[PDB]
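K.L.:
I am attaching a structure below and will ask some questions about it afterwards.
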Amino acid sequence: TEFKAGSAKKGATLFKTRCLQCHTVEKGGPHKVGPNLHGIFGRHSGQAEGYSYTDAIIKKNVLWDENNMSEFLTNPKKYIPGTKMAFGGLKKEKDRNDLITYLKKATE
Ligand code: HEM
């Protein structure tokens, strides 16, 4: 870890305002622009069923952990050139820590 637990409540509202437009986090939630994130931690990328991922993200084969995730959020196209994820990134560590604390709980 190089990822410090933040505030899950602060994390939830980041999600709502920066990620809800393309993703759901609930168990049984649907895929939208972006795939559903239920159970993404400890799972490699491009593996949710019934979702058309890029070749890019598939091949990348990232194993998603709090630390991988933090780098990805920093800058998504920079981390996985080729990705269709349209997000510029979360530059502040504090914001990323919060959001990951939230994702950690919500996708379990
Ligand atoms: C900071 C908020 C966000 C979070 C936590 C998030 C998280 C992620 C993660 C973890 C993946 C990879 C999924 C996998 O490997 O199963 C992903 C992929 C994706 N996200 Fe997001 N994302 C966010 C913002 C957005 C937004 C706002 C959009 C839509 C404008 C978006 C669109 C996508 C797309 C299209 C992909 C598929 C990538 C590809 O196939 O190349 N994401 N997202």
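Note that chain A carries Swiss-Prot numbering, so the residues on display, from first to last, are 2-109.
Method of determination (from the header): X-ray crystallography, 2.0 Å.
Using N, Cα and C of the backbone, Cβ positions are placed for all residues, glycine too.
Taken from Swiss-Prot, the feature heme c binding site covers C20, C23, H24, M86. Where Swiss-Prot documents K78 to R as a mutagenesis experiment, the accompanying text is: Loss of methylation by CTM1.
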K.L.:
Going by DSSP, is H24 (heme c binding site) part of a helix, a strand, or coil?
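P.N.:
It is coil.
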K.L.:
How many Å lie between the Cα of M86 (heme c binding site) and the Cα of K78 (mutagenesis position)?
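P.N.:
That comes out at 8 Å between the alpha carbons.
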K.L.:
Same chain only, sequence gap of 6 or more: which residues have a CB within under 8 Å of the CB of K78 (mutagenesis position)?
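P.N.:
Expected: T84, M86.
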K.L.:
Are there residues of the same chain, six or more positions away from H24 (heme c binding site), whose CB falls under 8 angstroms from its CB, and which are they?
P.N.:
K33, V34, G35, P36, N37, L38
K.L.:
Specify all same-chain residues, apart from the site residues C20, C23, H24, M86, whose Cβ lies within 8 angstroms of the center of the Cβ atoms of the heme c site, ordered by sequence.
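P.N.:
In sequence order, the nearby non-listed residues are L21, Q22, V34, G35, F88.
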K.L.:
Taking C20, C23, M86 as the binding-site residues to compare, which has the smallest set of other Cβ atoms within 10 Å?
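P.N.:
Checked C20, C23, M86; of these binding-site residues, fewest Cβ neighbours within 10 Å: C23.
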K.L.:
Could you state, as a whole number of Å, the largest distance between Cα atoms of any two of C20, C23, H24, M86, the listed heme c binders?
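P.N.:
This binding site's residues have a maximal Cα-Cα distance of 11 Å.
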